[PDB]
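Q: Provided herewith is a single structure, encoded as structure tokens, for subsequent inquiry.
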Amino acid sequence: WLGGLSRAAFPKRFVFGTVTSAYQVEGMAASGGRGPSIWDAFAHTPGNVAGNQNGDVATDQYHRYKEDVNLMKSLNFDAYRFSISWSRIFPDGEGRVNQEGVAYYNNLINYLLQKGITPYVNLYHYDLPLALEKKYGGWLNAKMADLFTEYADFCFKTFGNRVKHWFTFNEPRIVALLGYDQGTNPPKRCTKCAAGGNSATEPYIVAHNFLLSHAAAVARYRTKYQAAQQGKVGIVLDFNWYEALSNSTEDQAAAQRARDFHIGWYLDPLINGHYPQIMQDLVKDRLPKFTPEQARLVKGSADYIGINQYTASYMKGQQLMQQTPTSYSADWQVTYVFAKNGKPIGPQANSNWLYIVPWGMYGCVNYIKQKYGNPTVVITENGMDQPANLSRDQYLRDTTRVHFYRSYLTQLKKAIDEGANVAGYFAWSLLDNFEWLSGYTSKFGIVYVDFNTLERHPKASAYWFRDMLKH
Ligand SMILES: *[C@H]1O[C@H](CO)[C@@H](O)[C@H](O)[C@H]1F
Ligand SMILES: [Zn+2]
């Protein structure tokens, strides 16, 4: 069951929470004044999502939020990570404020605080207002720094007297990779793609604009709001572990290149004020250059680093070669390997990419500790999924997820006990929800949602957390 885990097993004041995102749980997608996001358009196109499903209703947290807050309190959590939908506040992304949308987030924030749950609020979670994509070209346009800063400024002004823990973005790497390299997520851009694109250049432009936008929003917070509000702003980055397949110089170099192209892409700017040297060396003029002023704005602009952690891969490499650029992915010059000594690195959850590898959690956390001066880290996503078509009772008896959290949290504890500066941990997700391309066919919740009736039922993993987290 608990395997020796409890509040006592983690540092004093360590924060435990659950996480959702706006489009994945709110519903009321075209109601309450909300304007469309790029995901509304994408999900409404036949063939784009499993079963042609979409987030129109999702879990209907918009109507049920007091139920869900009551539930998280009953499970002994300290905090809730959620996102504000930009197009719920500004239907066109700029200009007119939707007061009904503002009222929803006020109501949610106020109820959280009433119930003793700390809000950790993300400003952006893949849901760019569609109007901004069409008018400006979204994250390809450097003007996004201004547009995002004005949106952030409004949120700081309106909610920041109560909200003290912000994040700007969720997983800029995934937007760059899936939206602009592979072209499998909105705006579906890539070298071969019908929408246009260039997999060798656009991912780097987009990443750069996320970094500049984050920096501009934080500078606005620090200069205009922080003295009065006394809160913090971070950023959420995905990081999955890479382990050299062998101890060869080439395999070790490959694993390190992968780390640099994956997490270094953002952390070297945010902590050290420059892109990783290897990215400079290999990507050359396709990697934008920060001016000294921009680099100084970006360096130190995250008060904490959210890390989204799921899995690990073995990496194989060879000698670096001169090659015609094709894509961000190809630029790494690495070979993924998912077995060693005839054994898979771990069993898979429902998602094909999700190998259950608890030691990857230690790997990631220790790596950031040792390489980047031990910055304050919050694990802002960790969890696993069940498949579609199970019975209610099969969903509830989620013994594999219980094992997942016990093992991964044991590994996190190992890193923390060795000195890693981890301040909190958030389980993805409180609720089964809309899993992007997988629609409702992937179930990540510690709480089961019946998508016919919308009823919530805590799974065994929810009660595991309740027991572990009891005060
Ligand atoms: C992190 O991962 C989960 C599982 O794939 C997604 O549902 C979240 O939106 C993402 F932030
Ligand atoms: Zn409803």
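Per Swiss-Prot, chain A residues shown: 34-504, in order.
When the header is checked for method, it gives X-ray crystallography, 1.5 Å.
The backbone N, Cα and C atoms fix where each Cβ goes, and this holds for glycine too.
As listed in Swiss-Prot for this protein:
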BINDING   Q57, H158, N203, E204, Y343, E414, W461, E468, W469, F477  beta-D-glucoside binding site
ACT_SITE  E204  active site, proton donor
MUTAGEN   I207 to V  Increases KM for substrate about 5-fold. Increases kcat/Km values 9 to 24-fold depending on the substrate
MUTAGEN   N218 to H  Decreases KM for substrate about 2-fold
MUTAGEN   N273 to V  Increases KM for substrate about 5-fold
ACT_SITE  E414  active site, nucleophile
MUTAGEN   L470 to R  No effect on KM
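Situate these features within the shown structure.
A: Long-range C-beta contacts of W469 (beta-D-glucoside binding site), restricted to its own chain and to partners at least six residues apart, with a cutoff below 8 Å, comprise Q57, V82, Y159, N218. In the three-state DSSP classification, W469 (beta-D-glucoside binding site) falls within a helix.
Taking Cβ-Cβ distances under 8 Å and a sequence separation of 6 or more, the neighbours of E204 (active site, proton donor) in its chain are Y159, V269, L270, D271, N341.
According to DSSP, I207 (mutagenesis position) is assigned to a helical segment.
All protein chains considered, the CB of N218 (mutagenesis position) has 20 other CB atoms within 10 Å.
Secondary structure at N273 (mutagenesis position), taken from DSSP and collapsed to helix, strand or coil, is coil.
Listed in sequence order, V52, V269, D271, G339, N341, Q342, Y343, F459, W461 are the same-chain residues six or more apart from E414 (active site, nucleophile) with CB atoms under 8 A from its CB.
Neighbours of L470 (mutagenesis position), defined as other CB atoms within 10 A of its CB across all chains, total 15.
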Q: For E414 (active site, nucleophile), what is the secondary structure by DSSP, using just helix, strand and coil?
A: strand
Q: Please list, in sequence order, those recorded positions from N218, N273, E414 with the Cβ less than 6 Å from ligand 1.
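A: Among the recorded positions listed, those whose Cβ sits under 6 Å from ligand 1 are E414.
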Q: Under 8 Å Cβ-Cβ from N203 (beta-D-glucoside binding site), six or more apart in the same chain: what's there?
A: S54, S116, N155, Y157, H158, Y159, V269, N341
Q: DSSP secondary structure for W461 (beta-D-glucoside binding site), reduced to helix/strand/coil, please.
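A: Going by the DSSP assignment, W461 (beta-D-glucoside binding site) falls within a strand, counted as strand.
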Q: Which ones in the same chain are close to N273 (mutagenesis position), with CB under 8 Å and 6+ residues apart in sequence?
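A: In sequence order, the residues whose Cβ lies under 8 Å from that of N273 (mutagenesis position) (at least 6 apart) are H295, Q342, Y343, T344, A345, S346, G393, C397.
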Q: Round to a whole number and give the Cα-to-Cα distance in Å for the pair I207 (mutagenesis position) and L470 (mutagenesis position).
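A: It is 13 Å, counting Cα to Cα.
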